[PDB]
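Presented below is the structure to which this report refers.
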Amino acid sequence: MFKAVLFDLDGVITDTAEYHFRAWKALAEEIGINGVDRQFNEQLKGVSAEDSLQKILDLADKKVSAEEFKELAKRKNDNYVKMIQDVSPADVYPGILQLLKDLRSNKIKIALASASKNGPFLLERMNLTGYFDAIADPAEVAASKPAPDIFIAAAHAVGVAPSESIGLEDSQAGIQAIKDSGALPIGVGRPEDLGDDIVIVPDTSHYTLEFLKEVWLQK
Ligand SMILES: O=P(O)(O)OC[C@H]1O[C@@H](O)[C@H](O)[C@@H](O)[C@@H]1O
Ligand SMILES: [Mg+2]
Ligand code: NA
């Protein structure tokens, strides 16, 4: 039996992947880059703020000064942080609160493996902080998604091996990070985006302890 679940936040616990997308798209268009559509945004999910901006600049073969890079990243963050102020417990995705309760009842550790610096604030907005045994700080890892470091850190922070853990993710980069950590990935989203080679559920209501159990036994 698995001993921990390692949660991504954005697009898994709540619909904040939508807000990252909207904020990055707005930023890109301000600097004359029009290619950040939903399809391109699949390459941005799960990756750090710096890597997101660089991927956007690369899309247009654009070069900015170091000073401008810092300002642009700050501008997007300030916008994103204003978007999320009204997030509340009502915004928790279906099934997620119940899963957290069921994991705790069964003495399964719960850790956050979000690349987002805004992760702790969002857990507070959603009254979820008390369910988490650990939050892996994305600033403390040497390498960000799709490197496995944040999932390894999350598992270690709750005293469990990655190989005894399940990771929940909505992103290509994050699934790869889970795979390379040794944990078992279960994605949420469209097969057209996350791959046909792992277990994928179409929506978070499918993330039941029953199903994680159904899944684990068969790995
Ligand atoms: O800019 P932040 O809040 O640190 O977020 C970093 C990344 O956090 C991840 O959780 C999101 O999937 C990415 O879209 C985002 O870029
Ligand atoms: Mg995500
Ligand atoms: Na709160």
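Cβ coordinates are placed from backbone N, Cα and C, and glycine is handled just like the others.
Over all protein chains present, the Cβ of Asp8 (Mg(2+) binding site) has 31 other Cβ atoms lying within 10 Å. If you look up Swiss-Prot, you'll see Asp8, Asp10, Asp170 marked as Mg(2+) binding site, on the strength of experimental evidence.
For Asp8, the entry in Swiss-Prot reads active site, nucleophile, with the evidence type a curator's inference. According to DSSP, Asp8 (Mg(2+) binding site) is assigned to coil rather than to any helix or strand.
Around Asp10 (Mg(2+) binding site), a 10 Å sphere centred on its CB holds 24 further CB atoms from the protein chains shown. Annotation source Swiss-Prot lists active site, proton donor/acceptor at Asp10.
In Swiss-Prot, the entry for mutagenesis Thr16 to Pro states: 500-fold reduction in the rate constant for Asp-8 phosphorylation by beta-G1,6bisP. 6,700-fold reduction in the apparent rate constant for cycling of the phosphorylated enzyme to convert beta-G1P to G6P. 13-fold increase in the estimated rate constant for phosphoryl transfer from the phospho-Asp8 to water. The structure shown retains the original residue. In the three-state DSSP scheme, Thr16 (mutagenesis position) falls into the helix class.
For the published mutagenesis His20 to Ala, Swiss-Prot gives the following note: Impairs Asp-8 phosphorylation by beta-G1,6bisP and phosphoryl transfer from the phospho-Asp8 to the substrate beta-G1P. Every protein chain considered, the tally of other Cβ atoms within 10 Å of the Cβ of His20 (mutagenesis position) stands at 24.
In Swiss-Prot, the entry for mutagenesis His20 to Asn states: 300-fold reduction in the conversion of beta-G1P to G6P in the presence of beta-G1,6bisP. The structure shown retains the original residue.
Under the heading of mutagenesis, Swiss-Prot lists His20 to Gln and annotates it as follows: 8-fold reduction in the conversion of beta-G1P to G6P in the presence of beta-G1,6bisP.
Just so you know, the Cβ of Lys45 (mutagenesis position) picks up 25 other Cβ atoms within 10 Å once every protein chain is counted. Quoted from Swiss-Prot, the note on mutagenesis experiment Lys45 to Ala is: 20'000-fold decrease in catalytic efficiency.
As a published mutagenesis entry, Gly46 to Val appears in Swiss-Prot alongside the note: 10'000-fold decrease in catalytic efficiency. Within the same chain, residues at least six positions away from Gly46 (mutagenesis position) with a Cβ under 8 Å of its Cβ are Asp8, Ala115, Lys145, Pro146, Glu169, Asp170, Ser171, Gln172, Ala173, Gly174, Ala177.
A mutagenesis experiment is reported in Swiss-Prot for this position, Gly46 to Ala, and the note states: 1'000'000-fold decrease in catalytic efficiency. Following the DSSP three-state reduction, the secondary structure of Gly46 (mutagenesis position) is coil.
Here Swiss-Prot describes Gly46 to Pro as a published mutagenesis experiment; the accompanying note says: 100'000-fold decrease in catalytic efficiency.
Taking a C-beta cut-off of under 8 Å and a sequence gap of six or more, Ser52 (mutagenesis position) has these contacts in its own chain: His20, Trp24, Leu44. According to Swiss-Prot, the mutagenesis experiment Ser52 to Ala carries the annotation: Wild-type activity.
Spatially close to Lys76 (mutagenesis position) yet at least six residues away along the chain are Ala23, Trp24, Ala26, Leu27, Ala49, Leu53, judged by Cβ distances under 8 angstroms. The annotation that Swiss-Prot gives for the mutagenesis experiment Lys76 to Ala reads: 100-fold reduction in the conversion of beta-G1P to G6P in the presence of beta-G1,6bisP.
DSSP gives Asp170 (mutagenesis position) a coil state; it is part of no helix or strand. Here the residue is the original one, while Swiss-Prot reports the published mutagenesis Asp170 to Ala with the comment Impaired, but active with an increase in the affinity for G1P.
For the recorded Mg(2+) site, residues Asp8, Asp10, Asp170 set the reference point as the centre of their Cβ atoms, and the other residues of that chain within 8 Å of it by Cβ are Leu9, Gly11, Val12, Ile13, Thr16, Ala17, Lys45, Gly46, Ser114, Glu169, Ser171, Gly174. Only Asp8, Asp170, in sequence order, out of the recorded positions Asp8, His20, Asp170 have a CB under 6 Å from ligand 2.
Taking the Cβ of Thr16 (mutagenesis position) as reference, residues of its chain lying under 8 Å away and at least six apart in sequence are, in sequence order, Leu9, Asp10, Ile84, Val87, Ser116, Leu122.
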